[PDB]
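*Asks:* Mind looking over this structure? Questions follow.
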Amino acid sequence: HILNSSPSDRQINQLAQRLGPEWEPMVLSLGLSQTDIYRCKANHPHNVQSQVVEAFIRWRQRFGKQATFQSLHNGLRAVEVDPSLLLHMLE
């Protein structure tokens, strides 16, 4: 169920807080372009947190029904990041 649902604004903020610099390669693997990522940084010069949130918001808007927790799990694995991060986040 949850694995097939999309993260809420609150959940995207939690993911961004828990995530390190791997957020970049991760969103790249999820389908965002270098330019999308460049714009996220340009839009929030003094707030990395907001950059990461915007990135995942863009990913969620672009892939809609497919921008799910299952996808995030796959992304985390792609960037050699412990996917357990999601479990702790959802508990």
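Shown for chain A, in order and in Swiss-Prot numbering: 109-199.
Heads up, the Cβ atoms here are built off N, Cα and C, so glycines get one too.
Copied straight from Swiss-Prot:
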DOMAIN    116-188  domain 'Death'
MUTAGEN   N121 to D  Loss of interaction with PIDD1
MUTAGEN   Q125 to A  Loss of interaction with PIDD1
MUTAGEN   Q142 to E  Partial loss of interaction with PIDD1
MUTAGEN   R147 to E  Loss of interaction with PIDD1. Loss of PIDDosome assembly. Loss of CASP2 activation
MUTAGEN   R147 to A  Loss of interaction with PIDD1. Decreased PIDDosome assembly. Decreased CASP2 activation
MUTAGEN   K149 to E  Loss of interaction with PIDD1
MUTAGEN   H154 to A  Partial loss of interaction with PIDD1
MUTAGEN   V156 to D  Loss of interaction with PIDD1. Loss of PIDDosome assembly. Loss of CASP2 activation
MUTAGEN   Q169 to A  Partial loss of interaction with PIDD1. Decreased PIDDosome assembly. Decreased CASP2 activation
MUTAGEN   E188 to K  No effect on interaction with PIDD1
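Can you walk me through where each of these features ends up in the structure?
*Replies:* DSSP assigns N121 (mutagenesis position) to a helix. Same-chain residues at least 6 positions away in sequence with a Cβ under 8 Å from that of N121 (mutagenesis position) are, in sequence order, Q157, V161.
Sequence-distant contacts of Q125 (mutagenesis position), defined as residues of its own chain at least six apart whose C-beta falls under 8 angstroms from its C-beta, comprise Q157.
Secondary structure at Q142 (mutagenesis position), as computed by DSSP, is helix. Its Cβ taken as reference, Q142 (mutagenesis position) is surrounded by 9 other Cβ atoms within 10 Å in the chains shown.
In the shown protein chains, 16 other C-beta atoms lie within 10 A of the C-beta of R147 (mutagenesis position).
According to DSSP, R147 (mutagenesis position) is assigned to a helical segment.
In sequence order, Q159 make up the list of same-chain residues 6 or more apart from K149 (mutagenesis position) whose Cβ falls under 8 Å from its Cβ.
Around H154 (mutagenesis position), taking its Cβ as the centre, 6 other Cβ atoms fall within 10 Å, counting all chains. Under the DSSP three-state reduction, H154 (mutagenesis position) is assigned to coil, being neither helix nor strand.
Residues near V156 (mutagenesis position) in space but far in sequence (CB under 8 A, at least 6 apart, same chain): none are found.
Close to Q169 (mutagenesis position) in the fold, though at least 6 residues off in sequence, lie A175, each with a CB less than 8 Å from its CB.
Other Cβ atoms within 10 Å of the Cβ of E188 (mutagenesis position) number 8 in total over all chains.
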